[PDB]
2 protein chains.
Amino acid sequence: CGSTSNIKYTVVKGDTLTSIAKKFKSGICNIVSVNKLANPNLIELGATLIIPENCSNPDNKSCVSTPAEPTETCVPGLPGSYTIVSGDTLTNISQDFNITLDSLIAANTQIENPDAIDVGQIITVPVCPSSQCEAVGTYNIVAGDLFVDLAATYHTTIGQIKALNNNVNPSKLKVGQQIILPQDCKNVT
Amino acid sequence: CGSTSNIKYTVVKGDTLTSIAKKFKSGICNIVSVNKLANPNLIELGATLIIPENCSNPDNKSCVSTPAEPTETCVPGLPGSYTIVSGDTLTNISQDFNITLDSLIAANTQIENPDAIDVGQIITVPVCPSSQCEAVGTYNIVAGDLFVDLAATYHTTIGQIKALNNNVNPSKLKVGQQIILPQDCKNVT
Ligand SMILES: CC(=O)N[C@@H]1[C@@H](O)[C@H](O[C@@H]2O[C@H](CO)[C@@H](O[C@@H]3O[C@H](CO)[C@@H](O[C@@H]4O[C@H](CO)[C@@H](O)[C@H](O)[C@H]4NC(C)=O)[C@H](O)[C@H]3NC(C)=O)[C@H](O)[C@H]2NC(C)=O)[C@@H](CO)O[C@@H]1O
Ligand SMILES: CC(=O)N[C@@H]1[C@@H](O)[C@H](O[C@@H]2O[C@H](CO)[C@@H](O[C@@H]3O[C@H](CO)[C@@H](O[C@@H]4O[C@H](CO)[C@@H](O)[C@H](O)[C@H]4NC(C)=O)[C@H](O)[C@H]3NC(C)=O)[C@H](O)[C@H]2NC(C)=O)[C@@H](CO)O[C@@H]1O
Ligand SMILES: *[C@@H]1O[C@H](CO)[C@@H](O[C@@H]2O[C@H](CO)[C@@H](O)[C@H](O)[C@H]2NC(C)=O)[C@H](O)[C@H]1NC(C)=O
Ligand SMILES: *[C@@H]1O[C@H](CO)[C@@H](O[C@@H]2O[C@H](CO)[C@@H](O)[C@H](O)[C@H]2NC(C)=O)[C@H](O)[C@H]1NC(C)=O
Ligand SMILES: *[C@@H]1O[C@H](CO)[C@@H](O)[C@H](O)[C@H]1NC(C)=O
Ligand SMILES: *[C@@H]1O[C@H](CO)[C@@H](O)[C@H](O)[C@H]1NC(C)=O
């Protein structure tokens, strides 16, 4: 990293390795190496992390694959709607559903100011025509499970997991917890 | 029916044949016969119906099969949550999900008065462990489609269709409309 100092840092709410790397001008993957983190997406609330501060040589790329912006304008299979929870924005939610902000706004012309949405407000999620998820069912959380990783493994999206578990905070999952998990969501025909 | 008079009646919001039969002391199936209704569950907003009033011989049973109270304490497959819309009660919603009011209250100990719930409030739906719906996907409404009938045909529940389409009023469906439809929801193993 060719850093000049290290801070020992307590992980707080909202943190990702991306936001921590930015705060301290470190690299995501430098923090992964130094702390022998098994999964770059998983850092625990209240854990301590040694952070190389002010790196000349930040490695933010070798260990993660950060997706391009969403380009699709619909989500395969489900759901018809999503309910807004604390901290959601339409930008946030369209990214989770892997669609453009634009497509989510277009599906929701009842919203006038796209920046003023209310906890408890229901929005339309634009579902691709002729599409489906192959199985939707119970899953028990195991140690280190995250919505972000479960989406990739089961070929669904963060948003679709959130919609099926709309009152579950992804940051407060417990080993053994039952969530509802959609699988293999795709266009059909 | 051995009725004493007939009223010509305009179907309004909230009406079912059950509520109309009660208002006028008729029978569900007498109204079905007289008006040659193809489906006892389907009456259209603003349609006129001849109602035999004050029947001595009301037939409420021959043409419909009215389900017993729900006895199950969980819903197979999905969803983790449901958002409250105008006119919902926990009694209403537990019936749609084919579970006991009791089981729905027990899953929701954050609710203190079970009779004071708010438009936009999210509740937990108790999903049976080790359960699933086999496919969840798009369906286009055809003439005469109803959530009540679609549940039976596709082996799901009114509540599960509502949860996947939480901003759709079941009384305002249009031919060609795309909804999200779960199928073949059951316990597994
Ligand atoms: C490189 C990068 O920036 N990637 C991000 C990626 O991190 C974002 O995903 C979010 O990551 C955060 C941090 O990992 C997740 O929050 C954690 O969630 C887990 C699970 O709920 C929490 O784990 C629990 O921790 C406690 C102790 O705190 C243990 O007792 C529990 O057993 C444990 N549970 C399990 C099942 O292991 C953890 O505390 C949370 N940490 C924080 C700081 O909140 C978050 O869930 C995750 N978000 C999603 C939607 O999955 C991702 C956002 O999409 O973007 C980039 O990929
Ligand atoms: C015997 C008995 O009491 N059974 C009840 C059963 O009726 C309850 O189910 C509810 O029935 C009502 C009345 O049929 C349903 O409301 C109707 O919904 C349809 C579909 O949205 C509306 O049809 C539309 O009507 C307009 C004209 O008004 C047409 O232009 C449209 O093309 C047409 N759409 C389609 C697809 O055909 C109709 O207007 C509504 N009528 C009224 C009075 O609102 C209602 O959806 C239905 N509820 C559910 C959840 O399915 C049932 C409640 O669960 O309990 C008993 O089974
Ligand atoms: C978000 O959407 C895009 C486009 O639909 C996905 O990207 C493609 O996925 C398929 C596999 O199903 C591949 O054939 C393409 O090569 C993928 N890559 C690209 C650059 O389009 C993308 O995976 C989706 N992202 C997430 C996180 O779900
Ligand atoms: C509500 O729940 C009950 C019990 O789970 C269902 O009743 C049974 O369904 C199975 C078929 O899957 C039959 O083997 C039983 O004989 C059924 N009858 C009875 C009286 O239990 C019931 O069908 C569900 N109702 C709805 C409307 O979904
Ligand atoms: C799925 O089908 C829709 C409807 O045409 C289309 O817009 C969309 O891009 C398709 N998605 C994928 C991933 O192929
Ligand atoms: C499904 O399994 C659950 C979990 O044991 C049980 O309570 C429930 O009654 C079962 N439902 C049916 C329809 O068999």
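Shown for chain B, in order and in Swiss-Prot numbering: 36-224.
Quick check of the header: X-ray crystallography, 2.1 Å.
Placement of Cβ uses the backbone N, Cα and C atoms for every residue, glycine included.
The domain 'LysM 1' feature in Swiss-Prot is assigned to B:42-86; the stated evidence is sequence analysis. Swiss-Prot gives this note for the published mutagenesis B:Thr51 to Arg: Results in improper protein folding but does not abolish chitin-binding. The annotation chitin binding site is assigned in Swiss-Prot to B:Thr51, B:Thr53, B:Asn76, B:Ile78, B:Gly179, B:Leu181, B:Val183, B:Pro205, B:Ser206, B:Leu208 on the grounds of experimental evidence. Annotation of the mutagenesis experiment B:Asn76 to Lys in Swiss-Prot: Results in improper protein folding but does not abolish chitin-binding. Taken from Swiss-Prot, the feature domain 'LysM 2' covers B:115-160. Among the mutagenesis experiments that Swiss-Prot reports, B:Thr124 to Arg is described with the note: Impairs the binding of chitohexaose. The mutagenesis experiment B:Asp150 to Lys is recorded by Swiss-Prot, whose note states: Impairs the binding of chitohexaose. Per Swiss-Prot, the feature domain 'LysM 3' maps to B:172-216. One mutagenesis experiment catalogued in Swiss-Prot, B:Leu181 to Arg, is accompanied by this note: Does not abolish chitin-binding and stiil suppresses chitin-triggered immunity of the tomato cells. For the mutagenesis experiment B:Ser206 to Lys, the note given by Swiss-Prot reads: Does not abolish chitin-binding and stiil suppresses chitin-triggered immunity of the tomato cells.
Features as recorded by Swiss-Prot, highlighted on the structure.
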residue	record	Cβ contacts under 8 Å, 6 or more apart
B:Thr51	mutagenesis position	B:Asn76, B:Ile78
B:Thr124	mutagenesis position	B:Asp150, B:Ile152
B:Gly179	chitin binding site	B:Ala73, B:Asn74, B:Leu77
B:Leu181	mutagenesis position	B:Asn74, B:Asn76, B:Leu77, B:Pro205, B:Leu208
B:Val183	chitin binding site	B:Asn76, B:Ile193
B:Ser206	mutagenesis position	B:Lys48, B:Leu80
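Largest Cα-to-Cα span within the chitin-binding set B:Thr51, B:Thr53, B:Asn76, B:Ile78, B:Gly179, B:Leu181, B:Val183, B:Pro205, B:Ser206, B:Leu208: 21 Å. Chain A has no C-beta under 8 angstroms from the C-beta of any of the recorded positions B:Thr51, B:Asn76, B:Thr124, B:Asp150, B:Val183. Taken residue by residue with DSSP, B:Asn76 (mutagenesis position) is part of neither helix nor strand, so it is coil. Least packed by the Cβ count within 10 Å, out of the mutagenesis positions B:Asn76, B:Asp150, is B:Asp150. Helix, strand and coil counts from DSSP across the domain 'LysM 3' (B:172-216) read 18 helix, 8 strand, 19 coil. In this structure, B:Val183 are the recorded positions from B:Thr124, B:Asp150, B:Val183 whose C-beta falls under 6 Å of some atom of ligand 2. Across the domain 'LysM 2' (B:115-160), the DSSP tally of helix, strand and coil residues reads 13 helix, 6 strand, 27 coil.
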